[PDB]
Protein chains: 2
Amino acid sequence: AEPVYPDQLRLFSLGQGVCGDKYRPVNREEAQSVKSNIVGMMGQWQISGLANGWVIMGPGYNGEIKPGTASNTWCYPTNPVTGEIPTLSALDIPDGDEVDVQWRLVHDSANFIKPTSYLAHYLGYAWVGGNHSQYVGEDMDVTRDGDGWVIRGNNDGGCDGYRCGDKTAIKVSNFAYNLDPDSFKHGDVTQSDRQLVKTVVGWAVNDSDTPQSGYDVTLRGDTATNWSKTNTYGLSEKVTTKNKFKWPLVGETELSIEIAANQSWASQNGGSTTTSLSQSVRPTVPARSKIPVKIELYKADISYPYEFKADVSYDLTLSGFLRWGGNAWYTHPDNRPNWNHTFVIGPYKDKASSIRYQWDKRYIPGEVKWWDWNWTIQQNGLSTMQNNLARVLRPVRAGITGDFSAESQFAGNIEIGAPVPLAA
Amino acid sequence: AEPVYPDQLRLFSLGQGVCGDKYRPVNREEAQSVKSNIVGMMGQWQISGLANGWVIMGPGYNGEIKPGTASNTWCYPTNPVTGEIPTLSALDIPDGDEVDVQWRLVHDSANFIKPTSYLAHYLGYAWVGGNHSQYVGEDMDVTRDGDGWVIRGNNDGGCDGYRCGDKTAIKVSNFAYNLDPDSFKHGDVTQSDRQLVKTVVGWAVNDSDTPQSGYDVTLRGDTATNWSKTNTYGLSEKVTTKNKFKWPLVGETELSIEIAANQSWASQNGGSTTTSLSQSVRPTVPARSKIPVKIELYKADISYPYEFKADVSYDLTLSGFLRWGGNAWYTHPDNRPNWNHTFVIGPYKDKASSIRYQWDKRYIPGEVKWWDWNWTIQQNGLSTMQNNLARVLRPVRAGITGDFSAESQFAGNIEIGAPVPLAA
């Protein structure tokens, strides 16, 4: 070992270490690491062979592992399938109002409602579906409720069965918008004509019988650039980031524009940066004459149609009630209890609300304090649990667009005019 | 003297200063420095010769040292074997989830369970082993308990002996991950094509009858570089360091990237540094003409597949109970007491929890306030205590991987174009 995932084991009944094409003896230590699961796969006084002269006896023997043999055996498996919940393509939401965005998510039956509905069903929630359909997740009503949204089982009309009404409700609560730097795209980039920032004019006077070319005029240092940014459609007010994001090098010019973290995107609509550029002129004015000189400095603006994407998080809540003799809550309650459990879709917050955390720790009995994902596998089949959860946890991503402009270019002229004979 | 280690002494009984091939007279001062141990090696009224006309009388004489002689003697030893607990090769743990890492350690029977089990046994703990084995440390059950792990004696099945059940449990508690700079390794290093950061364009105008080559355009100073780092597999959130770690000079470029101490590795996923590079152009424009000039600045990224190792600490706890007439607790209690003593594996914290501290001070009776390591040597043999403790205290080391990238290269172009005859 090397972790043992319960769902990869089965039972042979053909003799002394049967085994198969892709199946090898579970040893003593391996069994013990998850014997609380293995023992649940056999009858009270059922005895089966483990490996190397060791056997596992059922519940009537307290699950005890001892030396001996049997015709039943746990010669499983081979290089195990350890597929963690697969990732899927991001769900691109057409940059709208914060509310528009949320509305689109809760009404997307093909990517949100049915996937989530099946999750509830698999966990053991009762009545996940409306009175006009025989299928889970169909005939659901979407409605808004305060700061969240509710997907409810459509109790209109008649109904047969223990406890029609009190149908499992899926509530969508908190949202967060995390801007992802690497999603930066842009449209056609424009550029303005060179603008004259400033000039300086001077005269050099050589009132003598020799050139004496020893003098100068210089400009240097700052100099400054302007940065402006717009927000196309509202959402920006709730958009934040956890890292010191900087603007990408579009075209052929890099600007030192850093975006502050933990601030609304809409709160940083511009700024000012500096740079440097010096220029000098050193004339060779001929004897008895004057020469005019100029130093000129130019700008030029560039502009983008920018777009970023932000990851959208969800808080989900599943209302009661748990089905009798058929739910995944680790205690396996049979009192038809009202539940209300929450999940965080996206970033890790704690163990209880993290589907991935729990899924990834299925091999450790001591961590099973919430939902028994091993049970859900045994009931529905590993690959269906993987696909369902993959859809539930896919990465919803919302667009953020606007305009960008900046004084990015610099140019300079140094001009020396013709000599003018004195008088000065 | 020069410390005397009790375990290096024995007793001769052949006459007036017997001695041997590798054995020489213990003198008065030497004996006194550890007479509380030496006296325990003789009967109440047993008398033996020390050296130089001095003898040591047993417990009935209060261990008194006086002038005289005897046929017994303590002519021991020679250049003593003072082997401190040897160090062993680090145990490399395949960079996983914080929990994955811990799980691998507690299930490593060949490097953790049996070594630790023997430690408990040697100290005097009772029942270190399961009901299906006759050997210490075999048939142990591993289970998780809250923030720690428990290794327990497998009380399933029957059992004979005074107090079956209440078997010594080994608990593993706190962990800490200390990143070690010197473990830095990396994979294939990549490098990008030169990217254009910026340019500046200017014109020099010489409207005169002579070249007057006296002017310039310059760029200088900052300039900045970006540093990005990723975290492959979770653990990074708990990884810290006690020193101002800086990144190694990979390839041919040194970057001034300093990692803050006492912060999670995962909290420092990037940064920004600066450097400098200036460029100047000083044209020699011919009479009555113009020349265009450019100054260009370039970047280029490099990237690593990096790996560091972190030392893993442990807090160990050994539950009761101490064996009658056979334990190492310095008072030698015989009331079958429940114990619960803890040890810190790794860094020094105090005397009580430091195995190395205590081992290294065996020669000083006044420091024996916890475990009597001299007793454990007398019972098991020095070399077995050394090997066992070496395994217990070997240095577990966990991997930390991720990606690294940075704007490390710089290049620049200075271009002077061909002259263009006026008009300007």
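Going by Swiss-Prot, the residues shown for chain B are 24-447, listed in order.
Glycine is no exception: its Cβ is also placed from the backbone N, Cα and C atoms.
Record note (Swiss-Prot), mutagenesis B:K208 to A: No effect on heptamerization. The unchanged residue is displayed. Cβ neighbour count for B:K208 (mutagenesis position): 13 (other Cβ atoms within 10 Å of its Cβ, all protein chains included).
For the mutagenesis result B:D211 to A, the note given in Swiss-Prot is No effect on heptamerization. Of all the Cβ atoms in the protein chains shown, 7 others lie within 10 Å of the Cβ of B:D211 (mutagenesis position). Under the DSSP three-state reduction, B:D211 (mutagenesis position) is assigned to coil, being neither helix nor strand.
For B:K221 (mutagenesis position), the same-chain residues 6+ apart in sequence whose C-beta sits under 8 angstroms from its C-beta are B:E319, B:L320. Among the sequence features in Swiss-Prot, the mutagenesis site B:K221 to A is noted as follows: Impairs heptamerization.
One mutagenesis experiment named in Swiss-Prot is B:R305 to A, and its note says Impairs heptamerization. All protein chains shown were included, and the count of other CB atoms within 10 Å of the CB of B:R305 (mutagenesis position) stands at 16.
Annotation for B:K313 (mutagenesis position): same-chain Cβ neighbours under 8 Å, separated by at least 6 residues, are B:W226, B:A227, B:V228, B:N229, B:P442, B:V443, B:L445, B:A447. What Swiss-Prot notes for the published mutagenesis of B:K313 to A is this: No effect on heptamerization.
Around B:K374 (mutagenesis position), taking its Cβ as the centre, 12 other Cβ atoms fall within 10 Å, counting all chains. In the three-state DSSP scheme, B:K374 (mutagenesis position) falls into the coil class. Experimental mutagenesis at this site is recorded by Swiss-Prot as B:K374 to A, annotated: Impairs heptamerization.
Neighbours of B:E390 (mutagenesis position), defined as other CB atoms within 10 A of its CB across all chains, total 13. Swiss-Prot lists B:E390 to A among its mutagenesis entries, and the accompanying note reads: Nearly abolishes heptamerization.
Listed in sequence order, the mutagenesis positions near B:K374 (mutagenesis position) (C-alpha within 10 Å of its C-alpha) are B:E390, out of B:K208, B:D211, B:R305, B:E390.
The mutagenesis positions recorded for this entry are B:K208, B:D211, B:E390, and the Cα of B:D211 lies nearest to that of B:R305 (mutagenesis position). Listed mutagenesis positions (B:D211, B:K221, B:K374, B:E390) with a CB under 8 Å from any chain A CB: B:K221. Following the DSSP three-state reduction, the secondary structure of B:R305 (mutagenesis position) is coil. In this structure the alpha carbons, written CA, of B:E390 (mutagenesis position) and B:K208 (mutagenesis position) are 43 Å apart.
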